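> What follows is a structure written as structure tokens; I'll ask about it next.
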Amino acid sequence: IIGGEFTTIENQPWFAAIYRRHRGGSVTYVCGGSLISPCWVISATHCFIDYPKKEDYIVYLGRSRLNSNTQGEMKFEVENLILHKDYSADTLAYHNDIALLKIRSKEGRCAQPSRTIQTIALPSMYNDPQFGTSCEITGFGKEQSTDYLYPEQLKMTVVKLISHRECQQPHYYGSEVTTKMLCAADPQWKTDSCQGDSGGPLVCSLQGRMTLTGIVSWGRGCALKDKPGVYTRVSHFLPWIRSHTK
Ligand SMILES: NC(N)=NC(=O)c1nc(Cl)c(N2CCCCCC2)nc1N
């Protein structure tokens, strides 16, 4: 997250931190995710497209910090890693950038809701908020496009949904953004998602509900003028999601 503020998991209790354990026994952070039901975390396919063995992944819930344990966090194995069959990557964009991780504790359980863990609601299909709506993003991604390291403390910020019309202009992303995507940015370009935030939630109040409206997918650079963040548009994917979750 570029700009924005530090926060704790209690302010975004659906956020899931996904890591990969290495043969060296080293474990490195991969991407964010969102708990949409007790046994399911939703994230972005591009995060795991290169290494698809479920075995080498670990999901934490209730976690406020990148490389130290947060009191009340839970650790999970990945029982099923479901990557979208129609995923592809273009020059900038990713398509169908959506994945499901069915989580199981080594003791066989799914998530137990707490002060630090809650599911987030999905939207009704094709139901999104209007352009100009303020939504929240959260992650452990870079604080500067140019950083080597990720921050140790969880961050979040606020961005406004952009119109597709606005996003499809040539100076923005032109032809590479599609209707299966959503664009969100700061009006002044101050704050944004970045590398390491992928898979993480874009949350909006829809109806009277905090709803998961997007998944962090891509952008050029981070916090660049006329280069907004692009997110998987969740409302388009209810059939896919329900297929696996039933
Ligand atoms: N929102 C804005 N402006 N950018 C981003 O969200 C964003 N930016 C980058 Cl650099 C990024 N990378 C870099 C390699 C390509 C994709 C995976 C990791 N992923 C993102 N999701």
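In order, the residues displayed for chain A correspond to 179-424 in Swiss-Prot numbering, which applies throughout.
Recorded method is X-ray crystallography, 2.2 Å.
Positions of Cβ are set from backbone N, Cα and C atoms, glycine also.
The following feature annotations were taken from Swiss-Prot:
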type	residues	note
ACT_SITE	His224	active site, charge relay system
ACT_SITE	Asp275	active site, charge relay system
ACT_SITE	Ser376	active site, charge relay system
MUTAGEN	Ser323 to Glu	Abolishes phosphorylation, proadhesive function and ability to induce chemotactic response; when associated with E-158
> Across all the protein chains here, work out how many other Cβ atoms are within 10 Å of the Cβ of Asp275 (active site, charge relay system).
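Its Cβ has 28 other Cβ atoms within 10 Å.
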> If you compare CA-to-CA distances from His224 (active site, charge relay system) to each of the recorded positions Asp275, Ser323, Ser376, which comes out shortest?
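Its closest listed neighbour, by Cα, is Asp275.
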> Pick the one among the recorded positions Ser323, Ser376 whose Cβ has the fewest other Cβ atoms within 10 Å in this structure.
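Comparing Cβ neighbour counts within 10 Å for the recorded positions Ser323, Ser376 gives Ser323.
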> I'm trying to understand the geometry here, so how far is the Cα atom of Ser323 (mutagenesis position) from the Cα atom of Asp275 (active site, charge relay system), in Å to the nearest whole number?
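If we compare the Cα positions of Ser323 (mutagenesis position) and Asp275 (active site, charge relay system), the gap is 21 Å.
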> Report, in whole Å, the straight Cα-to-Cα distance of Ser376 (active site, charge relay system) from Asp275 (active site, charge relay system).
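With the alpha carbons as reference points, the distance is 10 Å.
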> What does DSSP call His224 (active site, charge relay system) in the simple three-state scheme?
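SS state of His224 (active site, charge relay system) = helix.
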